[PDB]
Amino acid sequence: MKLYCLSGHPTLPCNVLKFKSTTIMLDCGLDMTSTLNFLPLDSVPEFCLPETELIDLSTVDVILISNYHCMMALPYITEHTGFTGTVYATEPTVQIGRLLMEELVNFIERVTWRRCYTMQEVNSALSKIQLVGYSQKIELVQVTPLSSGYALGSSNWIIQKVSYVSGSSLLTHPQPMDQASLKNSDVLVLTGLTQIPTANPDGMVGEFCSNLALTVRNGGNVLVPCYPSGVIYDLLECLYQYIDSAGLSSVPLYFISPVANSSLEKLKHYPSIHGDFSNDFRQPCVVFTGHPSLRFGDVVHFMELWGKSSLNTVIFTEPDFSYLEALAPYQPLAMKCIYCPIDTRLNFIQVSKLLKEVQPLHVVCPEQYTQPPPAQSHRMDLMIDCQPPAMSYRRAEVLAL
Amino acid sequence: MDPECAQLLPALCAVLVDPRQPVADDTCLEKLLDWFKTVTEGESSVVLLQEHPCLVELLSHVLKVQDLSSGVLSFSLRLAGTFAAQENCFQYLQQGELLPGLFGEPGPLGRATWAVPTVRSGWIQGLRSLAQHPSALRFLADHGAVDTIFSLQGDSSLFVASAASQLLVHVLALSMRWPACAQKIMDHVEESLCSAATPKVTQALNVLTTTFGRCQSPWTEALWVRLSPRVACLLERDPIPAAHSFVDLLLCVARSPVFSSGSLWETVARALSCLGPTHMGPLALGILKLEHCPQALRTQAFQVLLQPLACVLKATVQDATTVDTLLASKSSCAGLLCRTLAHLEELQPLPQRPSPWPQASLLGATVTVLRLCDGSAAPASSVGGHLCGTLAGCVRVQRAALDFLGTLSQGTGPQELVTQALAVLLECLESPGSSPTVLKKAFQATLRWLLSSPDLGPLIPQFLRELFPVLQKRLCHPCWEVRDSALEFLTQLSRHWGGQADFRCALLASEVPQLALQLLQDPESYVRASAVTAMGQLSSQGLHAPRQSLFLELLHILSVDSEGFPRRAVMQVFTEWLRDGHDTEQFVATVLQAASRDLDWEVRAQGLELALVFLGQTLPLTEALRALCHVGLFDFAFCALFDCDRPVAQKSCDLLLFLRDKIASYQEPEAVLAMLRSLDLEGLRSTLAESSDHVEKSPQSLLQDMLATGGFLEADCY
Amino acid sequence: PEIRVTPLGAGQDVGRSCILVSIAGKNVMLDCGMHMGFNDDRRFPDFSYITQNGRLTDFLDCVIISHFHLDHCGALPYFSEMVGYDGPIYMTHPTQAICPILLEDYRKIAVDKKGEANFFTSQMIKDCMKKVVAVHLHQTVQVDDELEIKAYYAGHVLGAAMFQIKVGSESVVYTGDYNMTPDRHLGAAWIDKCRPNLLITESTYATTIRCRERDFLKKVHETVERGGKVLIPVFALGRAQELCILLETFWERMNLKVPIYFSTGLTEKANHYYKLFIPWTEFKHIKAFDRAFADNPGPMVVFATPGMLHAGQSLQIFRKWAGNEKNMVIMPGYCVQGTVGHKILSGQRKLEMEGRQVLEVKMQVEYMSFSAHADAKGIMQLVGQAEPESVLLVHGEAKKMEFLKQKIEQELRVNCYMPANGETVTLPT
Ligand SMILES: [Zn+2]
Ligand SMILES: [Zn+2]
């Protein structure tokens, strides 16, 4: 048990697990943290990648995946390298991840780090994947996915004993976060916690709907940079409830996106602005569109048209891109900017109650969790309170376990 | 009594004891037992028991049938007690061994019915009615009932157990006004204080608490000096047996200069040091409420009431018993601060306040517990760093602190306090993660701090420009109770500062009067009522949204609407308009048409209140009446006179009576005064001004409903 | 760490309702209710037996209102404002939208009977509705970081629930009024295998095993084909709507032409109480009503709404049509002593109106109790489906509990309590 760690990011991990004879590489998603060093669509916005210098991929056997938010690096791992193993994942996961992959490439061919990939790779990558359901035991050790409740297809993986928890929620619609299924283990890898540990989600949901309805009630336009799948659904089930309860009347909801029709499986879902959108475009309106990073996509067009008036408003909900640095290339600015990070993950008051119920022996988390946050360095509760102390790791490290 | 009820008594007594009919209704008995008290309290009782010799056979059957219900027994015991309250009836009820048979082992005491707490509560409340004269005093001593009450003061029913201790206190104080009864009681109490289990000690300390306070005669003074040695020896065990009962004794003793004149203040002073951090508070505040007290004691009282706050103020950048509790756990920390802020708030409005009352230091200690709760404090120790992890996001401590910070504004102080107070208040409003119950208190604290400042100076207008952008964000919250709370703030603020050129410049400059008007169509009915009231106020001040397109929008709600809350909120607005004076006849005529056609009793009642206001401004006289008949008032007042709601009929009765008076000191006045005289009003007023059950609550109709069963009528939900 | 329960109300009774539960370290109150038929401080529970401590906010941790009936929620504006209490009040979503109208409609009766001595006002019902925290079915919510509650589906009214309380190893489920027969209106109660330490059920229809739905329609049909008028005294919400949907159906399926009338004045949930009804499980022949045409000769059906023939429309209408052998009244509920609707339901036919008058009553008088509670079969069905460690009975009659207590004791082989009004009950964990 010598856990090679290829990426240091706490939310988009990359961990290789060495065993007696098997090797497992779980949760191999990209790091969009770098695509906003560049300028919007003077170069090509280039992406990061897990540090493959630690070990070759021709030795990796299997590649597990929990959820779609960390899969976009699957091309670089199974196509450009000599990877010749199988890949397991869940049915509603790959159905969604395929959708996000088509959006990204569509945005970029419109006109160590590596350039972006093309439609050729993703099809061959999304081919050699074997799909499973919850509790369907798979052999090799005997890995099996469970229910985390974070996203639609989002599974924790218990290897056999070593448990693995990444990006799990407890505030729910999906299948509940099971807890009895992952106790009595030797070690327990725990990654993917919330990144806004202080503010509750329910506060920020009421903060999204309130800044929205405050603008459209005053004759203004609201731009919401979001993904086509993920948090956008919880915004809409809350926005529908808000409109019915608070009484917002007759405001369009233009969900324009290159891949939007298959994205739902009075929200009009036009495919692009070049088309019948410019004709049926009534203001004041709301447009869930673009890419969160603001470095490409349709939002770059909207961000320029409306950005010259104090009545309009842009609201950020992706708790991954710092909205202050993702917005600098547009200054000077007159349009209000609001940060309303909706994040539904395991809070620190929630993770401890888990441990005092699951009761593992050893736990392992990145450096950013065994230390209080960089803002509230004094707050000692915003940290994994476990006994015995948790074995931390960093980027490009080899633990002993 | 009266002839209608009298002739119905013999049948009543027959059905109550008969074993074939179903058991009588428990509610009916209670409503019947209350009737007898009314009769006997104003007349003699022995005259009654002869004039109607059927009640005795009911009492006499109680110890013969051996199969009475469980609830007819209870009725009879309380009935035998309420009759034998006068000495004449107490003896007259003994020829045949009736009273010593009911409250003795022959009666419902020795049988297999002393198991239902209804009979026991009836036995105790039976004695308490008769124990009011010396003849009964001898009855309680000899046959033995004080020995029985001692066993009832341990019962498993708080309703019985606590009514027994209220009987010992009644027997004791009656015995002396030592005598026979008193000497046995004080012995059992004094023997209970020396017990080993808590329930026995609590039973004693509750008999003592009622003694001191209900009787200050100098025999009580002798009792305190004899028991003080044992009472003081209670603060020596590992757990003090009954702390909240112990504390309540010291306070009822202390608030009497008699008892306080040497061993009292020595125990009190020692209690403050040995009681835990759950009762030390309630005792330390009781001290500060008193005028007479050793100054060395109060200085120790106040200093143990401020101790939890003093620990927070030092563990943040600007006592082991306390520092342990605030860190022991989250429940105990939030527990100790919520009680301390409640106590220290019941203390401020008092004239016997401690002095000097620290104002500047308390506020700074209250503001620094709102930031810890909010989450933006700054530690200065490891106990301050542990405090941020506990108090952060605790709604119970944030509600307690926000009520206190609102109280700490009625004492005049420097403006440095106000700037520091509003600064932390405004942070609670412009913040996510404040619950709808915290936003209701932040909005109530912000209002007392504004209306208590030393036009509008140089600093208030700046806070306003910072504020109204936060009010716009709250009128759009996704909860009806927050959009409602922000419309009662905008109403009260505009009710005071409505005529200040500064407030009208910061209001209209923002988008508040436009959001306040798009809420006349909120789906929730409680927010239409608040929006209508705010527009009514905002338009009396001349601050309409940039004047009669409102009266057209309000009059639409009064007619075409679903709920009652907006409609009765519209009527209060139209009345305030007419009385203030914001074509008058056409106004009153249009409104009194939608009132009379309405279906709610509150909208019609305010209609006549809108008429009174208009009637007064009118009452040369011939047109005054002609105008008064043009609006249709007489059509309104007469229809409401014979109405299905007695509260609506009184308002119209009081209206015409006020109209029949003014029209005397001064169609035609002559003819209309006939129509006013033709119908009776004083007879109408006397009928309307009575309850709506003067027939169904009468003793006549109460009696008939008990002996005239035999229909379909069991108990279900309302 | 024992559990204590004190039936401060509804112990061997169906009047007040209040149950003070003390799980290992938390106190909880359930169903703060009322008692019609009185006019003084006796209509409310006795909270003094709780306030022999610090203030209520310091003692209690939450309040839980099962459904919107008045014997289960009618002392909330009093307990929360006059006694004084600031804290969460956990209803469901329809119960929060129906309570403010029922409490405002009963306040019309109290202010009429001259009984507002110690009573809440219309401003105090609003401030009490703001302390409420609505919940969603099957959606666990967090109280005090250690006290976890969760609702279920009960039935018997729109909005009712069956709460569950958890402080860790200990658990108490409080089944309010619930049904097990899958009625054609709401449904049957369902609870999952939780196995709490206690189950606090009710025993209204203890010793009792769709005849009523038909017999109602037949008697209206038999009295409307003879030129007679019907009168149905009913409260604003609750049973008034489950009859309108019943008459509206039967009338299009028979193509009748008689006018139906319905008006409350405080609300139009005749078409909004249905809006909340759809997420749980527009009229043609039902118009509005006024005093104008309560005397035009012709067949009719009326839903007047001052309640169980209290003072108001119902009493005034019934006072007119009383002199006719063809008319009838239907009492679709339980009336309490001290009201016109109680005498009529049992015997008396010669009332007395204001003055020395005597009104002779020749109409028909029927009693179709449309309540929907559980029964001996259903209660046994739930205790098995719930599998508790002890059962406690409230909200019933004194004897029907005693008989039912034996069957649950013997058949299911578990200890069942039957606590009186005020008797604490301890059971170890
Ligand atoms: Zn009930
Ligand atoms: Zn019910």
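Easy rule for this one: first residue shown is 1, then count along the chain.
Header entry for method reads electron microscopy, 3.2 Å.
Just so it is clear, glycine is given a Cβ too, placed from its N, Cα and C backbone atoms.
As recorded in Swiss-Prot, the features of this protein are as follows:
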type: MUTAGEN; residues: A:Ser210 to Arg (Swiss-Prot position 283); note: Decreased interaction with INTS11 and BRAT1
type: MUTAGEN; residues: A:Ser210 to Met (Swiss-Prot position 283); note: Abolished interaction with BRAT1
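A:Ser210 (mutagenesis position): 22 other CB atoms within 10 A of its CB, across all protein chains.
The secondary structure of A:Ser210 (mutagenesis position), as reduced to three states from DSSP, is helical. With 4 residues unmodelled in between, A:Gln160 and A:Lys161 have Cα atoms 4 angstrom apart. Distance across the unmodelled 3-residue segment, from the CA of A:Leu140 to the CA of A:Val141, is 6 Å in the deposited entry. Here the deposited model leaves out 36 residues, and the two residues on either side, A:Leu41 and A:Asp42, have Cα atoms 8 Å apart.
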